[PDB]
Amino acid sequence: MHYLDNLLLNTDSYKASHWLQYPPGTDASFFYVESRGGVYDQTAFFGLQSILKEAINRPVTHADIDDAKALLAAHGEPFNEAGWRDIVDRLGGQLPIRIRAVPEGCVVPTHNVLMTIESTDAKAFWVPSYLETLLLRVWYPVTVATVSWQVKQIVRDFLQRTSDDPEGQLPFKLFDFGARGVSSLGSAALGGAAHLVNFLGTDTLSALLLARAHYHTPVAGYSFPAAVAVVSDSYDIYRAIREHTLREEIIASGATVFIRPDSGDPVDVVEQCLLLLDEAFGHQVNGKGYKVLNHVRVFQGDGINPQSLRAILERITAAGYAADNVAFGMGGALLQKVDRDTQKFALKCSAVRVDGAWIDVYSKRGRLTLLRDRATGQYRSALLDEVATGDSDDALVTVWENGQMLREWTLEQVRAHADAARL
Amino acid sequence: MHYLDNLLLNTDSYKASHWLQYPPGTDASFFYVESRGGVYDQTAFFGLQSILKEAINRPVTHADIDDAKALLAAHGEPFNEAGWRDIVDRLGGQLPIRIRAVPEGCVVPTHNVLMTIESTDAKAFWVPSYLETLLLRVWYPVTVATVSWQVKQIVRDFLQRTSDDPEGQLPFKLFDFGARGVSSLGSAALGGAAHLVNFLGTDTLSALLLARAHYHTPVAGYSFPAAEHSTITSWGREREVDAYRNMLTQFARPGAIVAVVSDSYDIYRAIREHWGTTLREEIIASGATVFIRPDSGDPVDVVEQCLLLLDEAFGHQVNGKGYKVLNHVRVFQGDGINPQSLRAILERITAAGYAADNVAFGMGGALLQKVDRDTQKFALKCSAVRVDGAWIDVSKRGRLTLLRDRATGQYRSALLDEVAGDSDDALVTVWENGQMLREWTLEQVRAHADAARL
């Protein structure tokens, strides 16, 4: 934990010597962050707040410069000792950058400006590029939140078709079990938090801690206890029904027994357990005309991904069973099987000021922002010189400037913005 | 950082309530960790030491029990306050387990015991199950160390065939630059170190920090300065020569390595248009090694294409193997590199007559991020529990260890009751009851891994 407490060493090695590459007379730089495309056409922005709280949690000190100058020397990189000491002494160790971003939770289509980073000091103009490495890692919470959100839209579709209470049923249909299948503890926390943007169920306790620490939400999610959750193979409802009357506390305690298989094809086993359970406890028909099992539910934790989950939901509703009957769990397929290429996540330089003049660097160019249309709500990237010309708002807000986080969200605010977005 | 400082909450939610599901009269549990196949047939064991140093860094406190009791109650899971308060009171907050593992760096064939966790107390027999979630995440440093190692064996082959100094050329052939394409800071550090088991090149500074903090290696890796393509452009189309000229002015010192970026078509232009014919100055005059990194073209072709273009611009010498080695310049390919594409490049350029010395690789997301727990089908399984003083079994069953054959050096899993001769127990007790009994320097880790071949 404490051995990583040096912001000056939280970058790519070649960044320590990057300021020497600028043309003479540079005094400002402007960067933006976009998803160039990939699996989905829209991304739920989330995570930057957690990143800034943890990666930039205190002013840079002279001890930071001392330790970094030593290592980077031995490591093989020139290090701007003058510029960093100037930041500690002149700017009080507060990074001279301004970060604007779309509110965390908003779902924005790809190829659009999600963040902008701009230097606020002429001497330390190079600080944005230095911070590119740790800021670009916002791809991960963004990408996980998008996955959990895209899955939410699949279940919302089927609940709306087959459930008498879709929006009540929905927040408990995806549980994150990915703590063991993720690359590190911090990734479990942050990534697990990205899932909590869309659902209330998670077994990643580390997501609870980060949500409370970085988003002011004490108990952001709930979980499943087992021993009512019970494990099975699919062929034990097959057995215990007609090779018996284990209707012992199931009907007597009146509890909701969640039957979870762990073997078989994710689509077939779910339909099998539904049918078997229907022949063991009966069912009732809701207002939509779909059957809802009595007491028993099915939980599928194995083999769930967005495509296999849609397959399951298609099969069971065509059989006449409401989406209320099942719930899903995703583990590694939610927190680990994603990368920066999944949504083609980039941080691009768009503008530098050289000799008092801004010049374009080149997909998008110049000093940019995100606009939201007042009537339709649709998004489009545009230049800062275009916020004046009125049936449009600047969709970004300054969240961080010169050491002070200017805008914070609660996880409930984030959940609100994600839940309003559909499709 | 500090908000995670509670071991009691570093697990799956249902694992906090797992002690309720043992039979009555249980007084011991025994678990093992294996890779049950996957992409590769062998895995380089690494990372467990860092995991234990960071995840278990202090005794369990009563405050920890207070917070975990409160949260798990609101969250919806039973929490064994009784067992944990007894551990803090009686066992001084020291986890009553013993962890044995193969020495970090060893490359072990899949389907073999790599770790064993056993309880050392009759009351707190369930502690291993509780620690399963954090321990199983050893899949990540094992998988990344294996990936870097499998790539090393590929480069070793073509260096052995085409280079006059293979083992000297090898440790700088794969640079990890994936600090930006990894899921978090902690994964960057631990993952970057897993790659440092096999190579000396990295831009992941956080790997240096973890290697210094958890593996007693002060400066475990080295880097060179490299030209960013966005920054060169800012100089303007007019002063584009002057950008590279300054690039050499800052970093191109005699024994130094400097990396510049261009495309397939600029090197083509520079040669037969003479626009930068003045630019062979202080590439040659500096005596530095200028790495040319492409940003356009097919990842396999641009390597050979740059080699040929550079072969004209700077000439070459023919080594003892008969393979050409460019003067001053080298090629660095960081885009699209994976074990199979890297093998493709080396196949192409050597068949063209160029020694593997000419090229060097960087991997980003494909090394630190494009891996999962299924990559090596990594498992943690209970194999034995003691019930009423009697051990009962739960691929493998019973209480297990790893054996290495004295003559061949081959590995096989076996029962503890079977160390009866001409084989040594390949495991060592690294952690027991709060004490880390064995630690390794990264160089000790590097030594074990470098000896394994194929």
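Quick note: numbers on chain A are straight from Swiss-Prot, i.e. 1-227, 258-274, 278-395, 406-432, 435-468, in order.
Cβ atoms here come from the backbone N, Cα and C positions, even for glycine.
According to Swiss-Prot, the feature beta-nicotinamide D-ribonucleotide binding site maps to A:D203, A:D335, A:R373, an assignment based on experimental evidence. Quoted from Swiss-Prot, the note attached to the mutagenesis of A:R180 to A states: Loss of activity. Listed in Swiss-Prot as a mutagenesis experiment, A:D203 to N is described as follows: Decrease in activity. Quoted from Swiss-Prot, the note on the mutagenesis of A:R293 to A is: Almost no change in activity. As a published mutagenesis entry, A:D335 to S appears in Swiss-Prot alongside the note: Retains low activity. Under mutagenesis, Swiss-Prot gives A:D335 to N with this note: Strong decrease in activity. What Swiss-Prot says about the mutagenesis result for A:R373 to A is this: Loss of activity.
Known features from Swiss-Prot, placed on the structure.
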residue : record               : contacts (Cβ under 8 Å, 6+ apart)
A:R180  : mutagenesis position : A:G364
A:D203  : mutagenesis position : A:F175, A:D176, A:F177, A:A179, A:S223, A:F224
A:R293  : mutagenesis position : A:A226, A:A259, A:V260, A:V261, A:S262, A:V331, A:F332, A:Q333, A:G334
A:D335  : mutagenesis position : A:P294, A:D295, A:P299, A:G362
A:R373  : mutagenesis position : A:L136, A:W139, A:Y140, A:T143
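Those mutagenesis positions from A:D203, A:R293, A:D335, A:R373 lying by chain B, with Cβ under 8 Å from one of its Cβ atoms, are A:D203, A:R373. Gap in the deposited chain: 30 residues are missing between A:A227 and A:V258, whose Cα atoms are separated by 7 Å. Once the 10 residues left out of the deposited model between A:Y395 and A:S406 are set aside, the two flanking Cα atoms are found 6 Å apart.
When secondary structure is read from DSSP and collapsed to three states, A:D203 (mutagenesis position) falls in the coil class. Spanning the residues A:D203, A:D335, A:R373 that the record associates with binding beta-nicotinamide D-ribonucleotide, the maximal Cα-Cα distance equals 25 Å.
Distance across the unmodelled 2-residue segment, from the CA of A:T432 to the CA of A:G435, is 6 Å in the deposited entry. With 3 residues unmodelled in between, A:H274 and A:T278 have Cα atoms 6 angstrom apart.
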